[PDB]
Amino acid sequence: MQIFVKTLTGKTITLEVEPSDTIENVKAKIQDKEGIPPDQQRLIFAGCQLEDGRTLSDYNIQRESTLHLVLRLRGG
Amino acid sequence: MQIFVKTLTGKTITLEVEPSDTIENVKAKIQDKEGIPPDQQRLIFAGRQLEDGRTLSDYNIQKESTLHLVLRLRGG
Amino acid sequence: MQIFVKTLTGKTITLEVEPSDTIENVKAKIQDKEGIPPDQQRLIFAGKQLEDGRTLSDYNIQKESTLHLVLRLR
Amino acid sequence: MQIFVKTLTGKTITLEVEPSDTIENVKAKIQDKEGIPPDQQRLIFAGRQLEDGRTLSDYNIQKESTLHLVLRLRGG
Amino acid sequence: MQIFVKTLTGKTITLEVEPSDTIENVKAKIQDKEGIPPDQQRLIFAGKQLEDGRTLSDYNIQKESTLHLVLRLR
Amino acid sequence: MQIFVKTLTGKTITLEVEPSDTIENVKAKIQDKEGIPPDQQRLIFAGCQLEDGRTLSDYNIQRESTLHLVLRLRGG
Amino acid sequence: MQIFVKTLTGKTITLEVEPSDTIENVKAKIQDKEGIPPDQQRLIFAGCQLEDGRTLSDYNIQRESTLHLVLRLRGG
Amino acid sequence: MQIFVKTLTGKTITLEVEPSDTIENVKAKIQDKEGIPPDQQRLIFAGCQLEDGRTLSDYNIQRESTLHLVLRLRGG
Amino acid sequence: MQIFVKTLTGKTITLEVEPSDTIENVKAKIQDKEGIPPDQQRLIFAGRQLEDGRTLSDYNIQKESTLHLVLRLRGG
Amino acid sequence: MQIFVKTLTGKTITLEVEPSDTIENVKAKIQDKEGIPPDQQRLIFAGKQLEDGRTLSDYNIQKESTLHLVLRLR
Amino acid sequence: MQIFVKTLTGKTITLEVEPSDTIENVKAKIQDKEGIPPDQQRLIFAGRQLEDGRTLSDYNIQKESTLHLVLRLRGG
Amino acid sequence: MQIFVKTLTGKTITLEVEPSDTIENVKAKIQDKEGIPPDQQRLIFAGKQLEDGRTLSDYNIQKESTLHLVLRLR
Ligand SMILES: [Mg+2]
Ligand SMILES: [Mg+2]
Ligand SMILES: [Mg+2]
Ligand SMILES: [Mg+2]
Ligand SMILES: [Mg+2]
Ligand SMILES: [Mg+2]
C-alpha cells in the first residue's frame with residue numbers, strides 16, 4: 001500500500017510501505033528518497049509523534065494516510 | 001484549509017474546514033458528505049475524544065492534520 | 001483464546017478471553033490489567049463501538065482478532 | 001555510537017551502543033563494565049524509567065545522549 | 001519537618017512529612033499534591049530506589065533532605 | 001566546573017558554569033560565545049528540554065556533562 | 001526599510017534592514033528570529049545565491065523585496 | 001590510505017580508499033557504512049561538489065583529507 | 001503562481017503567471033498592468049537579459065522568484 | 001570625478017570620468033578596465049537605459065553617482 | 001574554527017581562523033607558520049583563486065574546509 | 001607529444017603540445033579547447049605557478065606530464 005509524507009518544505013512524497021513496516025523503516029525509506037538522516041526525522045500522524053519502535057498498523061496508518069515530517073537537528 | 005477524517009475501517013474523507021469551525025461543525029460537515037448522524041460520530045485527535053463544544057484550533061488541528069472517526073451503531 | 005486491544009496511540013494489550021465473554025467482561029479484564037475504569041473504555045471492532053451487552057462471538061471476534069481502545073472523558 | 005550513563009551519585013560510564021540495542025542490552029553492557037546485575041539497574045531517560053523490552057531508538061537516544069542510572073536492591 | 005522531591009524533569013516539590021512516615025505515605029502525599037499515582041512513582045535517595053515498606057528515618061531522611069522522583073509507566 | 005554544549009552543526013562549546021547557574025544564565029553564556037539569541041536556543045539534557053527557570057543542579061548537570069542544542073523545523 | 005525572507009518551510013518572515021547591511025547581517029538577523037545558524041543559511045535573490053561579503057544595495061534589494069532561504073547542512 | 005567524511009550531524013566516518021577509487025566507489029563505501037543511498041549523497045571537497053565520474057586523485061584527495069557531506073533543502 | 005518584477009527605481013509589480021508563459025507574455029502582462037510597451041522592457045533574471053522567445057521555466061523562474069525590469073526610453 | 005558602475009550580480013567597478021564624457025566614453029572606459037565590449041554593455045541610471053549619444057551631465061550623473069551595468073547577448 | 005591549507009606537493013598546514021578573517025590574514029597566518037611571504041602565496045578554494053580583499057565567509061569557507069596553496073615565485 | 005591539464009574542479013583536458021611551446025601557447029591552446037581566456041588561466045607544475053614567458057622544456061614538462069589549471073577572475 002501507498003502512504004504520503006508531507007515535509008517541512010511543503011513537498012509531498014509517496015512511499016510504498018507495508019502495515020507491518022516500523023516507523024524506523026519509514027524513516028529509512030525517507031532517507032532513501034530525500035536524503036535526511038533518520039535520527040533527524042520526526043514523524044507525526046494524527047497529533048502524535050510516532051515512535052521508531054512501533055509499526056504503521058500500531059497507529060492505524062492505512063492505505064493513503066498522510067504523515068507529517070518535522071526535522072530535529074542536533075550535534076549527534 | 002483541508003483536513004482528513006479516517007475511520008478505523010480505512011475509509012478517508014477530506015473536508016474543507018476553518019480553524020475556527022467547531023467539532024459540531026465538522027461532525028455536521030461529515031454528515032453532509034457521508035450521511036453519518038453527528039450523534040453517531042466520535043472524533044479523535046491526538047489520542048483523545050474531541051468535544052462538540054471546542055474548535056479545531058482549540059485542539060491544534062492544522063492544515064492537513066488527520067482525525068479519527070469512530071462510530072456508534074445500535075445493534076451494529 | 002487470545003485477543004489484542006490496541007490504542008490509537010500504538011500501545012497494545014493482550015487478553016485471555018472466551019468467545020462467550022461479554023464486552024462488559026473484556027472491559028473488566030482490561031481494568032484488571034491496565035487500571036482503566038470500564039465506564040471510561042470504548043471498545044471498537046470493525047469500525048464501530050461495541051455494546052457492553054453483547055459478546056465477542058456476537059461480533060465475530062475470534063482467536064487473535066484485534067480490537068481498538070479509545071478513552072471517554074475525565 | 002557512544003552514550004553516557006550517569007548515576008545519581010555522580011559516577012559516569014561510557015558505553016559503545018547501537019540504536020537498535022535494547023534496554024536489556026545496555027543493562028547487560030553496564031554489567032560487563034561495572035559489575036552491576038541488570039535486575040538491579042534502572043535506566044532513566046527524558047524523566048522516565050525505560051523498559052528492558054524497547055530499544056534506544058524507540059526512546060530517541062542518539063549519539064552522546066545521557067542516561068541516568070538508579071539502583072534497586074532489596075533493603076539497600 | 002520538610003523534605004524536597006526533585007523530578008528528573010527539573011520540577012521540585014516540597015512535602016510536610018514525619019520521620020515515621022513510610023515511603024508509601026510519601027508516595028501518597030505526592031499524589032495528593034501533583035496527581036501522580038503511587039504505582040507510577042519511584043523514590044530515590046542516596047543513589048538507590050526506596051521501598052514502600054520502610055520509613056523516612058529507616059533511610060536517614062531528615063529535615064530538608066532531598067529525594068528524587070522518577071516515573072515508571074506500564 | 002566545565003560543561004559541554006553541542007550545536008546542530010556538531011561543534012562543541014565549552015562553558016565555565018556553576019551548579020547554581022540557571023538555564024537562563026547558560027543560554028546567555030551561549031549567546032556570549034556563539035551568537036544565538038536565548039529565545040532561539042533549545043537546550044536538551046538527558047532527553048528533556050531545559051526550562052530557563054530551573055538551575056543546572058535542578059537537572060543534575062554535573063562536572064563535564066554534555067548538553068545538546070536542538071532545532072525543530074516544522075511543515076507548512 | 002522592510003524586506004521579506006521566504007524559508008524552505010514556506011514561512012514568510014519580515015526583517016528591518018538597511019540597504020548598507022550585508023548578507024552576513026541579514027543571515028545574522030535571521031538567526032536572531034528563527035534560530036538557524038548563519039553558516040547553514042543560503043540567501044537567494046533574483047536567481048543568484050548572495051555572498052555574505054556584499055550588501056543589500058549591491059544586489060538592488062529595495063524596500064519590500066523578497067529573498068529566499070535555502071538550507072545547507074554540513075558537519076561544520 | 002585513509003580519508004575522513006563528515007556528515008551533516010557532525011559525525012565522522014573513516015574510509016579505507018585508494019586514490020584511483022571513483023567518487024561512485026566512495027559513495028558506495030559510505031552507504032555500506034552509514035546507510036545513505038549514493039543518489040542522496042553530496043560530497044564536497046575544497047568547496048566543490050564531487051562528480052561520481054571522476055576519482056579521488058582527480059580532485060587531489062590525499063592521505064587523511066577531509067570530505068564533507070552536504071544536504072541542501074529548498075523552499076516551496 | 002506569482003512572480004515579482006522590480007525596476008531599478010524600486011517599484012515592484014506582482015504578476016500572476018504560468019511556468020509555460022513566455023517572456024513575451026510576461027512583457028505583455030506588464031504592459032497590461034503598468035502601461036510600458038514591451039519593446040521598451042528588458043527583463044533580467046540571474047544576471048542575464050531574458051529572450052522574448054523562451055519561457056519562465058526555460059529560465060527556472062519559479063513561484064515567487066524576482067525579475068528585474070530595465071527600461072528603454074528615447075531621450076529619457 | 002569618480003562614479004560607480006554596479007552589476008546586478010553585486011560586482012562594483014569604479015571609474016574616473018568627466019561630466020562632459022559621453023555614455024560611449026564610459027562604455028569604452030569600462031572595456032579598458034573589465035574587458036567587456038561596448039556593444040555588449042547597457043548602462044542604466046535612474047531606472048532607464050542611457051544613450052551612447054548623450055553625456056553624464058545630460059543625465060545628472062555627478063560625483064559618486066551610481067550606474068548599473070547589464071549585459072546584452074553573446 | 002580550524003581550516004586546512006594543502007599544497008599540491010602534499011604538505012598540509014592547519015590554521016586557526018575566524019570567518020571574518022580576510023584572505024590577506026590567512027596568507028599572513030601561513031607566513032607566521034611556514035615562512036612563505038604572502039606575495040608568493042596563491043590560495044584556491046572551490047576551483048578558483050581567492051582575492052586578498054575578500055573574507056573566508058565571503059567564499060563560504062567554514063569549519064574544516066580545505067584550501068589549496070600554490071606558489072608564485074619569479075623564475076621558480 | 002601529449003600533456004594533461006587537470007583543473008581543481010576535477011576535469012582533465014588533453015593537449016597536443018611541443019616541448020618548445022611556451023606557457024603562453026599552452027594557455028592559448030586551452031582557450032582554443034575549453035574557452036577560458038588566457039588572462040584567467042594559471043598553470044601549475046611541480047607545486048608552482050608557471051610563467052607565460054618560459055617553455056615546457058624550460059620546466060621539464062615531458063610526454064604525458066600533468067599540469068594543473070586554476071582560475072583567476074577579476
Ligand atoms: Mg527501532
Ligand atoms: Mg532511530
Ligand atoms: Mg559527558
Ligand atoms: Mg563577511
Ligand atoms: Mg585533514
Ligand atoms: Mg559566513
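Method on record in the header is X-ray crystallography, 3.1 Å.
Each Cβ is built from the backbone N, Cα and C atoms, and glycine gets one as well.
Among the mutagenesis results in Swiss-Prot, L:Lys48 to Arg has the note: No effect on HLTF-mediated polyubiquitination of PCNA. The residue drawn here is the original one. Swiss-Prot lists L:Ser65 to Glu among its mutagenesis entries, and the accompanying note reads: Phosphomimetic mutant that binds and activates PRKN. For L:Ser65 to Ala, Swiss-Prot lists a mutagenesis experiment annotated as follows: Prevents phosphorylation in case of mitophagy. Decreased localization of PRKN to mitochondria. Among the sequence features in Swiss-Prot, the mutagenesis site L:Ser65 to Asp is noted as follows: Phosphomimetic mutant that binds and activates PRKN. Experimental mutagenesis at this site is recorded by Swiss-Prot as L:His68 to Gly, annotated: Loss of DTX3L-mediated polyubiquitination of histone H3 and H4. Experimental mutagenesis is annotated in Swiss-Prot for L:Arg72 to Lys, with the remark: No effect on ADP-ribosylation, when associated with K-74. According to Swiss-Prot, the experimentally introduced change L:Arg72 to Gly is described as follows: No effect on ADP-ribosylation. Quoted from Swiss-Prot, the note on the mutagenesis of L:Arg74 to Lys is: No effect on ADP-ribosylation, when associated with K-72.
For L:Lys48 (mutagenesis position), the Cβ neighbour count at a 10 Å cut-off comes to 20, with all displayed protein chains included. The mutagenesis positions in question are L:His68, L:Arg72, L:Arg74, and the one with the fewest Cβ neighbours inside 10 Å is L:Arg74. Ranking the mutagenesis positions L:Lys48, L:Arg72, L:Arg74 by the distance of their Cα atoms from the Cα of L:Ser65 (mutagenesis position) places L:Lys48 first. If you draw a 10 Å sphere around the CB of L:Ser65 (mutagenesis position), it holds 16 other CB atoms from the protein chains shown.
L:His68 (mutagenesis position) is 20 Å away from L:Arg74 (mutagenesis position) when you measure Cα to Cα. Filtering L:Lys48, L:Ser65, L:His68, L:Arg72, L:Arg74 by Cβ distance to ligand 6 (under 6 A) retains none of these mutagenesis positions.
With respect to their backbone Cα atoms, L:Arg72 (mutagenesis position) and L:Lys48 (mutagenesis position) stand 15 Å from each other. Reduced to three states, the DSSP call for L:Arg72 (mutagenesis position) is coil. Of the recorded residues, L:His68 (mutagenesis position) and L:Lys48 (mutagenesis position) place their C-alpha atoms 10 Å from one another. Of L:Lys48, L:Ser65, L:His68, L:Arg72, L:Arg74, listed as mutagenesis positions, those near chain J by the criterion of a Cβ under 8 Å from one of its Cβ atoms are L:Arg74. Annotation note: L:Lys48 (mutagenesis position) sits in a strand segment as assigned by DSSP.
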